Amino acid sequence: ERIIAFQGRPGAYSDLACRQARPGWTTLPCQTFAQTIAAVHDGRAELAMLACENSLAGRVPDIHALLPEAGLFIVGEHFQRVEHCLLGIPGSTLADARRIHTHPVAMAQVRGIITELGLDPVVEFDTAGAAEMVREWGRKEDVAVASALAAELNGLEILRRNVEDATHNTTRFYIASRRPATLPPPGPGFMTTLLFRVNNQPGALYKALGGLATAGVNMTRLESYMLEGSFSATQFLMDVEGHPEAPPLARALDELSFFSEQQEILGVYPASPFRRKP
Amino acid sequence: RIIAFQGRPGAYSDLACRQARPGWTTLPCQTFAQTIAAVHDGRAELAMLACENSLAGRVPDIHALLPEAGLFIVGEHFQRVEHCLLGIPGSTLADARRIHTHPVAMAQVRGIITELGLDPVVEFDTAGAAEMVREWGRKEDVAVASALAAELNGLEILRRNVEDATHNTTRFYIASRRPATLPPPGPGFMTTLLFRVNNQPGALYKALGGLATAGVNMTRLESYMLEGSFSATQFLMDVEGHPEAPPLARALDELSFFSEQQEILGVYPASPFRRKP
Ligand SMILES: N[C@@H](Cc1ccccc1)C(=O)O
Ligand SMILES: N[C@@H](Cc1ccccc1)C(=O)O
């Protein structure tokens, strides 16, 4: 209660996401995605911040089976423009830096500053760990690339904010809670995430979508999954604008039901203002 | 003759490499970026990249990183994940008190946990659990991991096909450095491609119309956000066929009318696993 679980360690971007999307809430680090969900299921946390999409690259969990099983429900989403800081020890400076420690992907994103300062790349497991290691070692020669939060929590100094050579990466998250008794009341500005299955024949998916197109309903995400021991059908996770008990989505879903099987609502939640921000 | 994979020795990805390319030296890499880098740099011929799981699993996002390493999907592989209960040399089922494995695996083997009255101890992955059980001398600790993990860590298999409650199958892309030409037109091929359509109702629907009426069957489809730009959406699509042969050839020309920046990520044989009971 007032606790939000996330996957990773303190100062991870997921941690920052929690503090961005729910300021004042205590964040609960979990090492595994399964533990993150388990925290909410068991009552150790109210919410879970689960990564779902990255514009460039990232590690995201497969929620298609695990989330409905043990009965979570997407009650929100959150967008994060990932901001890389170059972190050093309290008394350090840019000139001291010789070796740079961070995640493989981050290292690619900051190739400019590596060449600029002539640094030696040292790839670590994640960004938060690189921040922790730089603190632990106490060497001014070693710097980290990690979140500004990782600097705060480990008492490191920010040698430079915004080290990305371009905007590069944005991360989208689902915010999941224990399944609520009723859905949010019909209204504008809602999103809906659902599962459905169609057969393995040419226009099977196409048909299922027909009702969405002619009804003017816009899809924001779609992703297919294999079925265990069957190549005869295919399951889909779909994000669509709207609320299932309000037009124009309500009728569109009735049509979808005619051309699909085992439809299931994973979440009905407010669409983030980030979607309409320049 | 070297194939890179993500994980540590005895991981199911490692087993996949040995299944799909027997006799090839496998190159463990800790990160997905390192796995692709190995092929880009010439440290490996191929890369075994996990792409799908029927139940659950950790898969990389290849949509940007793979084309940008200049790689190209030249094959696929399906693996029915087979869990072995592993103990230290000379141990037995009776000795076992604690059981170590990945969260998902632990769920799949709830039967044997209750059967032997074991204490579940969840680890990061299966290969690590095998390594830990070896490292710790202790007959009280057993692992659930691949048969390969047992071999490479000198552990004994206490039971070979530990029944899963709900089984898992893992699908992989096999990527190499972009070849000069495509495989010659013929039957049994699959094609993976990237395309973009606009953020309007029916945009995707239109792009697919040409596939449906042309009798071309899709096996996978997955959307991605575009950095900044909230105006279009990129898709990865697996479809049956070869882009220089009907019925796919013409279907793709139509798809091009309703989409942008079409790109072939791979053209590769469809695994016999797709038609196996
Ligand atoms: N094979 C079906 C369903 C499907 C669509 C897309 C991806 C995977 C499966 C079709 O072509 O419509
Ligand atoms: N929004 C477009 C394309 C799209 C589909 C699915 C996910 C994202 C984008 C449509 O409704 O057809």
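Since chain A takes its numbers from Swiss-Prot, the residues it shows come out as 4-281.
When the header is checked for method, it gives X-ray crystallography, 2.5 Å.
Placement of Cβ uses the backbone N, Cα and C atoms for every residue, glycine included.
Over all protein chains present, the Cβ of A:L208 (L-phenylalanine binding site) has 25 other Cβ atoms lying within 10 Å. What Swiss-Prot lists as L-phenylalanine binding site is A:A207, A:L208, A:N221, A:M222.
According to Swiss-Prot, the feature domain 'Prephenate dehydratase' maps to A:6-181, an assignment based on sequence analysis.
Per-class residue totals from DSSP over the domain 'ACT' (A:196-273), listed helix then strand then coil: 21 helix, 38 strand, 19 coil. Residues annotated as domain 'ACT' in Swiss-Prot: A:196-273.
Quoted from Swiss-Prot, the note on the mutagenesis of A:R25 to S is: Affects dimerization. Loss of N-acyl-homoserine lactone acylase activity. In sequence order, A:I7, A:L50 are the residues near A:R25 (mutagenesis position), counting only same-chain partners six or more apart with C-beta under 8 A. In the three-state DSSP assignment, the secondary structure recorded for A:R25 (mutagenesis position) is coil.
A 10 Å cutoff on Cβ-Cβ distances gives A:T118 (mutagenesis position) a total of 10 other Cβ atoms nearby, all chains included. Following the DSSP three-state reduction, the secondary structure of A:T118 (mutagenesis position) is helix. According to Swiss-Prot, the experimentally introduced change A:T118 to S is described as follows: Does not affect N-acyl-homoserine lactone acylase activity.
Take the CB of A:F261 (mutagenesis position) and look out to 10 A: across all protein chains shown you find 10 other CB atoms. Listed in Swiss-Prot as a mutagenesis experiment, A:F261 to S is described as follows: Loss of N-acyl-homoserine lactone acylase activity.
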Most distant Cα pair in Å, residues A:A207, A:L208, A:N221, A:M222 binding L-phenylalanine: 19
Whole-number Å value for how far A:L208 (L-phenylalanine binding site) lies from A:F261 (mutagenesis position) (Cα to Cα): 12
C-beta crowding around A:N221 (L-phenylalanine binding site), within 10 angstroms: 16
Sequence-ordered recorded positions from A:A207, A:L208, A:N221, A:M222, A:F261 with Cβ under 6 Å of an atom of ligand 2: A:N221, A:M222
Rounded to the nearest Å - Cα separation of A:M222 (L-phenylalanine binding site) and A:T118 (mutagenesis position): 41
Alpha-carbon spacing, A:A207 (L-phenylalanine binding site) to A:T118 (mutagenesis position), which is rounded to whole Å: 51
Pairwise Cα distance for A:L208 (L-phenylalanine binding site)/A:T118 (mutagenesis position) [Å, integer]: 48
